[PDB]
Amino acid sequence: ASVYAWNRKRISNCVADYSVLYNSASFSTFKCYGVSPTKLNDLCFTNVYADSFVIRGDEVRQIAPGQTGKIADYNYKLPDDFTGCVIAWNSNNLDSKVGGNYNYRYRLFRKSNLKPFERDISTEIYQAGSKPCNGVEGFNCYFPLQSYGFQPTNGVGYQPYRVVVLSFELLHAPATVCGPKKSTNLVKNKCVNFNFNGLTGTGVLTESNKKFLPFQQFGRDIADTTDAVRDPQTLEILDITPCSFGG
Amino acid sequence: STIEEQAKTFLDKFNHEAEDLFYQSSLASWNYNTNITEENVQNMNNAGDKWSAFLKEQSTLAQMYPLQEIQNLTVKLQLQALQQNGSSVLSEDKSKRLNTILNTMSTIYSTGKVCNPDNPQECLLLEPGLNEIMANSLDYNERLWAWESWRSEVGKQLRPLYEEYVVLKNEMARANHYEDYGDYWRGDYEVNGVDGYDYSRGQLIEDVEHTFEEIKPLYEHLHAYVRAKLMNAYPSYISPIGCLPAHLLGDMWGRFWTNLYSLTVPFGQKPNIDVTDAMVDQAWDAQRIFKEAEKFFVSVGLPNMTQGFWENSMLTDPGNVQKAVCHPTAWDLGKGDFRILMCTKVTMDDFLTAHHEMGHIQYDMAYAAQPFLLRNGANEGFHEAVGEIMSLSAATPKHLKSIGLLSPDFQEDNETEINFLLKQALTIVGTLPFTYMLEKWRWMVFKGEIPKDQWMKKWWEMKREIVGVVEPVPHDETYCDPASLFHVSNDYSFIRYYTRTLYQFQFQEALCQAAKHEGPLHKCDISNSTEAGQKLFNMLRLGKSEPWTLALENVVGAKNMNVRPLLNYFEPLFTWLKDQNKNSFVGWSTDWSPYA
Ligand SMILES: *[C@@H]1O[C@H](CO)[C@@H](O[C@@H]2O[C@H](CO)[C@@H](O)[C@H](O)[C@H]2NC(C)=O)[C@H](O)[C@H]1NC(C)=O
């Protein structure tokens, strides 16, 4: 959808692979502001908001925190405290039309600058002088929205660029989306350390014949000392023995 | 809100919708000049009125603004282009009569018909032929007859037509609040803004000759040398006290003396600098020449050209029915569309022409960031001068040896230096007096200083003092001889050519000083000197956003137009001519004539 009617998408309760988005040559511009793109796979928030639209080639710089311009003030706004990333890429091969893809429209006139994370789709005629515009356009009457004359041959400056702005919110609600886990393989009969499903400890792992009920995850014998764990992948009962020591 | 905000909003609405229409019209024009077909013709009509149906309508929305209080210079100057009365202030009958007379005068001038009396069934036009015959011939009778015939079939019947054209254009001049059309013509070199840079239109009139008196002695020595060479070739046709006629200059106008260079060659023993045979040996096609010239442009300091030009732009050999008129042109179609149009071939002349056209392209790049109404240079001569700068610079042996055009063991001497300098002066300084007198004659005929009768005799008698041309045949009142010229039948300002040479010479001299080069000025090269390119582009980016007086402040330190670089360039030629034609006295007589 157009920049003044930017598509808003909410992402929650899933796992996000930011590495593949980073490792994609189809995106010309990829600028992050919260954390480094590689570290993004590690930390996480409670939900993600995507603002996707198409603009001119020269207006990508306008979409940035602390930036001003026609798009940056009249179609969409990014606050200074913005957390997340912006991903832009040329779309002249697809969005631009030989006959003119005039469907894309951008706001040019508005009384007030748009607030952050706010959308304006008003098509009311704008007045710049003193005489009010009573309907039909007159002297001081210019339409707030102007179409895009996208053509395959328009120079790099005017090519249609698709822009998606990703914001991350971590409200008091429990987190719903996080990155990958990249679990390793399993070894036996060796003194090693482990972090099974967030439970860390040292020792040696052997096979056990204990019969967990179908809902426990780990079992301890007495004095609160873990003895057996269930592997999250194979779902079998293991046994933990402390590594040998003496005098 | 104040009216200034309304004007700004009007301009912001106007330029966005003007860009698309201008791009479409320019694309259609480029396609037709690249694809000569019937369909692209009506499109011009289909665009033409349409463009008017936009622009004039936008002009219709550009009168109610009181354009005298906008503090912002850029906005007011941009709106000034839209606040032009034009020919609409004239009555409809007057406008249609002006259109009809312009059309008929242009058609008559472009349809010249000269039939030799022995074979009246075959006339000739400005197309190759008679043009070539008078451009390259060694005779006194055929050239004179061709000149007389052309002046008879273009100037005899154009006296009332030229009179009415001039008087109606001047009536339009008063209708546009101008007491003379010369003011409208000179308004290009005019500014009334920033203090210390304002220039009056009438000041250019005196500046034209104030920069011309210094080349008068050098022009006199060149005239004496040419006269001596004519006496060597032509026997007893030009008296030493007198001067050569118009038809012996190689053209019926005597605009350029390059046609007469063969007769007046300084030293034909040493060949000129030409590597076209080496160009064929090196196998430099259009693509290789274009790439090498673009590399030279980058080494100068100009940015590399954007992608997409190498495909859309035609380069060489239209070939089949898919024809293309390939007059050298640089197209700024708008919306970041820059293209070239030329029959580029394996030729040194084509090499320089390609350099000129891509210099025009680079200057189009320079003012691309300016708004639609400001997508032009400070003055019309700046574009041509900038396009000619690097073309002139690339002719030096240093650039040729840098890319191995000339032989690696090439050595230059004073003989070929003098030959090349005189050859260049026969075209550069050999046309300045003619342009000067033509522009002054146009100014005075538009001002109405001379009465109806005293038009042709005054022109011919003043050509004797200014150009140095005698009359082999008389033209008192039944001829209009300057009317048989390209820039007389299309309402063309002729000051641009006079200013272009001075501007390009000033820029070349300034870059030569700020380019770490030593020796003669004619050998100065700006290749692999990024500082010179940056200095040039600093002024290039200005465009129409800055006055021409302010524009002449980055490359050169003087805002005014000066002649010193012109004489600095032809210093060896002046020294050689001081002792060359010592026996032949300098000067000519305006009383001697071939008839009496
Ligand atoms: C996680 O995914 C793997 C791979 O699909 C599952 O491993 C499969 O387990 C079944 C159960 O016996 C075998 O029949 C398949 O051959 C295994 N596929 C392999 C090893 O590629 C594993 O069970 C899954 N973990 C779960 C469901 O908790």
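Residues 19-614, in that order, are what chain B shows, numbered as in Swiss-Prot.
For all residues, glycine too, the Cβ spot is worked out from N, Cα and C.
Record features, source Swiss-Prot:
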DOMAIN    B:19-607  domain 'Peptidase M2'
MUTAGEN   B:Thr27 to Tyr  Increases slightly the interaction with RBD domain of SARS-CoV-2 spike protein. In sACE2.v2.2; increases interaction with RBD domain of SARS-CoV-2 spike protein; when associated with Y-330 and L-386
MUTAGEN   B:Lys31 to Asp  Abolishes interaction with SARS-CoV spike glycoprotein
MUTAGEN   B:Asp38 to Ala  No effect on interaction with SARS-CoV spike glycoprotein
MUTAGEN   B:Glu110 to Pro  No effect on interaction with SARS-CoV spike glycoprotein
BINDING   B:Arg169, B:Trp477, B:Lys481  chloride binding site
BINDING   B:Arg273, B:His345, B:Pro346, B:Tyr515  substrate binding site
MUTAGEN   B:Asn330 to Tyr  Increases slightly the interaction with RBD domain of SARS-CoV-2 spike protein. In sACE2.v2.2; increases interaction with RBD domain of SARS-CoV-2 spike protein; when associated with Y-27 and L-386
MUTAGEN   B:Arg357 to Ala  Strongly inhibits interaction with SARS-CoV spike glycoprotein
MUTAGEN   B:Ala386 to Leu  Increases slightly the interaction with RBD domain of SARS-CoV-2 spike protein. In sACE2.v2.2; increases interaction with RBD domain of SARS-CoV-2 spike protein; when associated with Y-27 and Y-330
MUTAGEN   B:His505 to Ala  Complete loss of enzyme activity
ACT_SITE  B:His505  active site, proton donor
MUTAGEN   B:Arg518 to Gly  Increases very slightly the interaction with RBD domain of SARS-CoV-2 spike protein
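Overlay of Swiss-Prot feature records on the structure.
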| residue | record | Cβ within 10 Å |
| --- | --- | --- |
| B:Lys31 | mutagenesis position | 20 |
| B:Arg169 | chloride binding site | 23 |
| B:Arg273 | substrate binding site | 19 |
| B:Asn330 | mutagenesis position | 17 |
| B:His345 | substrate binding site | 9 |
| B:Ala386 | mutagenesis position | 19 |
| B:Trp477 | chloride binding site | 20 |
| B:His505 | mutagenesis position | 15 |
| B:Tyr515 | substrate binding site | 20 |
| B:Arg518 | mutagenesis position | 21 |
Identify, among the recorded positions B:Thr27, B:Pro346, the residue whose Cβ has the fewest other Cβ atoms within 10 Å in this structure. B:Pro346
Students should find that the binding-site residues B:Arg169, B:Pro346, B:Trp477, B:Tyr515 with a Cβ under 8 Å from chain A are none
Determine, for the chloride site, the additional residues of the same chain whose CB lies within 8 Å of the mean position of the CB atoms of B:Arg169, B:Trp477, B:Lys481; present them in sequence order. B:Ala264, B:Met474, B:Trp478, B:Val487, B:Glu489, B:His493, B:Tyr497, B:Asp499, B:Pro500
By the 10 Å Cβ-neighbour count, the most surrounded of the mutagenesis positions B:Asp38, B:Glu110 is B:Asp38
Just checking a number: largest C-alpha distance across B:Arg273, B:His345, B:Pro346, B:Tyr515 for the substrate site, rounded to a whole Å. 21
Here the 10 Å Cβ neighbour count for B:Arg357 (mutagenesis position) comes out at 22
Only counting partners 6 or more residues apart, tell me which same-chain residues put their Cβ under 8 Å from the Cβ of B:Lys481 (chloride binding site). B:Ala264, B:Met455, B:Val487
If we take the residues B:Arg169, B:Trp477, B:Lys481 that the record assigns to chloride, their largest CA-CA distance in Å comes out at 16
B:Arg169 (chloride binding site) versus mutagenesis positions B:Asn330, B:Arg357, B:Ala386, B:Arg518 - nearest by Cα: B:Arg518
Rounded Cα separation (Å) that holds between B:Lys31 (mutagenesis position) and B:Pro346 (substrate binding site): 35
Rounded distance in angstrom between the Cα atoms of B:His345 (substrate binding site) and B:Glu110 (mutagenesis position): 36
Smallest Cα-Cα separation from B:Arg518 (mutagenesis position) among the binding-site residues B:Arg273, B:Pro346, B:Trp477 is shown by B:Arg273
Among the binding-site residues listed here (B:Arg273, B:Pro346, B:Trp477, B:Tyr515), which has the Cα closest to the Cα of B:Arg357 (mutagenesis position)? B:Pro346
